[PDB]
Amino acid sequence: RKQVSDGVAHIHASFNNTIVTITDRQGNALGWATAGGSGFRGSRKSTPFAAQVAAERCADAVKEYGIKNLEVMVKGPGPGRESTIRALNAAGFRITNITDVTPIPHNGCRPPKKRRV
Amino acid sequence: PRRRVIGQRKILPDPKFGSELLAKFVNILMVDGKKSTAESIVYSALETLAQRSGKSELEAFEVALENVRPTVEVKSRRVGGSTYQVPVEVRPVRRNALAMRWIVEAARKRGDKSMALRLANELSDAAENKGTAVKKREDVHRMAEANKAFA
Amino acid sequence: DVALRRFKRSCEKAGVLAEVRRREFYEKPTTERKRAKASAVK
RNA sequence: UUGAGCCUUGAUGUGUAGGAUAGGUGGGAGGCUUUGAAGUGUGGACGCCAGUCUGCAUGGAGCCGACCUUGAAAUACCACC
RNA sequence: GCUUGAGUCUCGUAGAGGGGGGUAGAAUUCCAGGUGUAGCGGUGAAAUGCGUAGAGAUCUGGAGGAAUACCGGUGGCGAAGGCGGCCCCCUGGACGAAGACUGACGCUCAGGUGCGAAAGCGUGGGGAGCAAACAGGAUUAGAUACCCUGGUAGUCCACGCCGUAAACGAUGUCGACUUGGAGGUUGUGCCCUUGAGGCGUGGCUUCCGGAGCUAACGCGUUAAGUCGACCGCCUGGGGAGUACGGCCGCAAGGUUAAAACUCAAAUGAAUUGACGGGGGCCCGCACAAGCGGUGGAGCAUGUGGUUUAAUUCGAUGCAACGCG
RNA sequence: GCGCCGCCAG
RNA sequence: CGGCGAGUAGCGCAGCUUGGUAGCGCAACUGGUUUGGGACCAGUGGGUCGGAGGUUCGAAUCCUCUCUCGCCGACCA
RNA sequence: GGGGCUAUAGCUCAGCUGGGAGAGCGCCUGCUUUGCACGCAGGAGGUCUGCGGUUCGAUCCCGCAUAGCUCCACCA
Ligand SMILES: [K+]
Ligand SMILES: [K+]
Ligand SMILES: [K+]
Ligand SMILES: [K+]
Ligand SMILES: [K+]
Ligand SMILES: [K+]
Ligand SMILES: [Mg+2]
Ligand SMILES: [Mg+2]
Ligand SMILES: [Mg+2]
Ligand SMILES: [Mg+2]
Ligand SMILES: [Mg+2]
Ligand SMILES: [Mg+2]
Ligand SMILES: [Mg+2]
Ligand SMILES: [Mg+2]
Ligand SMILES: [Mg+2]
Ligand SMILES: [Mg+2]
Ligand SMILES: [Mg+2]
Ligand SMILES: [Mg+2]
Ligand SMILES: [Mg+2]
Ligand SMILES: [Mg+2]
Ligand SMILES: [Mg+2]
Ligand SMILES: [Mg+2]
Ligand SMILES: [Mg+2]
């Protein structure tokens, strides 16, 4: 198919879920997987394992593109910031960079109100 | 227990074969302290298992155990007011304890004539799979695989 | 795969995400900033 | 750019037996045949990786047929799809 | 008259002090495209919601509002309320240094006047995010809540009004005096400044603690100590900071402020316990790991009840019920 | 995640 | 006066159209859980379908009359 | 009317495939928990009605039978 031998894995690690989107360097998505879509729901969905499994399922579904080197970009606090990067390496990619791109406002917009649980 | 965390003791070897493993198996099978009754049932059932499948007496027994011994099982942890069914590696002693308990439990459910037949069939079943004890093992593994997230 | 990204600890990245999750009323930060440094004592 | 039709020329078909990823039949006994073959290098092609389909090279005239195993038997060529 | 209180001038210093204008970067949301495909989001778990009409994710471009990460500090400034990116303009105060100047010009302050968080109100703008009200989803016996998904006033700006807050140090202002210790911050003087030294002297400020004080807790040179000047305020709990009247306000309400009636208390601090869905550490067949029962059947036995002439009396959560 | 209540005098 | 509708378990309601067998929630009952109440859990039970007559082998169900209770109409003068 | 379409677990819905009945929620056990939910793992549960076609057609040619579905409707 396309000549993509070096892309970027975008890891969106929320508290509730992990989305892994592999893309070319220009930012066009090639494939993706989520902890939510990998047969993990509710409490199991928000685990480092479900994120691992998602990263496995995302490594598959960019086999056709023929990627070898990927930079990793990790958003979010959630479980599976790190279990996702391990899984990408274990799936036989050459991890090149690991940036963190969690957006911090320099003050900015008022967050929602504190939960009273 | 809280303080002194000691248990178990010396056992005699099986009279016939000289196997502590097999002596435990008799104890699982025994009821109401009728050990003579139990070891008669085991020997009858092993005799049949030996002539049926070939092999030695204990060699046939161990093969049945190999196919029912669980590797992992779910526990319960309570982290922050929330019960997770965490899978934990079952120790070697408990490994064959559950194996032996599930075989006996299965054998007592079967609707054959003698316990010795019931048991012999269940040992044969276990050695080839398809039995109720191997279903227990399989079920225990599926439970543990489902909760691999909580490790 | 040495994964020593302790630079995230250095930038207190996870720290800053946790504090920004919900609004802290000015009164509440003041109280915890005062309680933080009263506790910082021999 | 992008479909839709049509023409022409190519490629394509995974019961279980299994030369073995078999659409129906004949003018039906061979032809594509030194606008070169046995065997091997490479690439394209799909995949239920078993395998087949071949271009470009090289080697440089031989691969091949119908038998015996199957519901279905030549795809030995060709012709109607 | 005098210069010690108070003030003026000179030279500097630090500062989120105030008003006005400008601008920067991050982030959220929305909009338009590209890539891409079945989930996203959310929770304790869900669902509502969003998504094949292509969401979420990712990249590009644009719009717009609000707030200024790090610095950042029991740091600073301000009468208090308060004030935090950077730049400029206008402007207030504080402190230090020596020296000159005026000559008690001071302190306090009823009434009065001004300033005064947030919410709220008026008119006109603005509106990203957040979010009373509201709606739906949950939870629950119910759930007009807490949790979730949305979401309007409002939050933002201009001008005006309101005049209140646990507007707190629950501590009025001014002045004097009275053992110490460790810091922070900001000046300034002297000394081999001989390297993020040493010895002084000011201002502001944090913590500890001595005498003293205090019901105690604590306060302790920034006093709640020892005194002086002036002001404000209190007089049992409730009724009530309410009613009536006045004044103020567009309104909401504010402010001033009773009485009848009712009770023998209400209250502060500290003490011993007990308790906690507070914390820490421990134990017991408490749980877990197991094995065998009870609850179903028939019968024995005790009890409740009912019945009876009488069904003698007692035992009644655990710790009465095969018990006296 | 859910956990409401405890008549009068003594 | 005329018209429509309703009458089913203690209460609130399905079922009737289209004949065979009456449901549902709450309440009530017994047991369990609690020191005890509530809640919760597990077991039960309780109606001949307002009254009468008719058709039918058989009527809550279809037809007729009646009682009770609602609702609507009662206009032009 | 004449056509073209779907009509499968009790509910739900895919099954381009001529080599076959699958998921989630109910219901039944087991683990689970102070119980209760919550969650997790097993387990049952049958493909309008007939022919044709055969190498097998929940799956296709053909004809009927169903509710759904739109078009003609001066259907006189
Ligand atoms: K200034
Ligand atoms: K909101
Ligand atoms: K709004
Ligand atoms: K004391
Ligand atoms: K009084
Ligand atoms: K008229
Ligand atoms: Mg005054
Ligand atoms: Mg305001
Ligand atoms: Mg306004
Ligand atoms: Mg306005
Ligand atoms: Mg909300
Ligand atoms: Mg006041
Ligand atoms: Mg204040
Ligand atoms: Mg006061
Ligand atoms: Mg004054
Ligand atoms: Mg002190
Ligand atoms: Mg008043
Ligand atoms: Mg008044
Ligand atoms: Mg136990
Ligand atoms: Mg009994
Ligand atoms: Mg008695
Ligand atoms: Mg007594
Ligand atoms: Mg007792």
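Since chain B takes its numbers from Swiss-Prot, the residues it shows come out as 2-152.
According to its header, the structure was obtained by electron microscopy, 2.2 Å.
Backbone N, Cα and C define each Cβ position, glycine as well.
All chains included, 14 other C-beta atoms sit within 10 angstroms of the C-beta of B:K36 (mutagenesis position). DSSP assigns B:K36 (mutagenesis position) to a helical segment in the three-state reduction. Quoted from Swiss-Prot, the note attached to the mutagenesis of B:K36 to A or E states: Defective in ribosome assembly.
Among the mutagenesis experiments that Swiss-Prot reports, B:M116 to G is described with the note: Significantly decreases affinity for its own mRNA. In the three-state DSSP assignment, the secondary structure recorded for B:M116 (mutagenesis position) is helix.
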Neighbourhood of B:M116 (mutagenesis position) by C-beta distance under 8 A, where only residues 6 or more apart in the same chain count:
B:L30, B:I42, B:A46, B:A108, B:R109
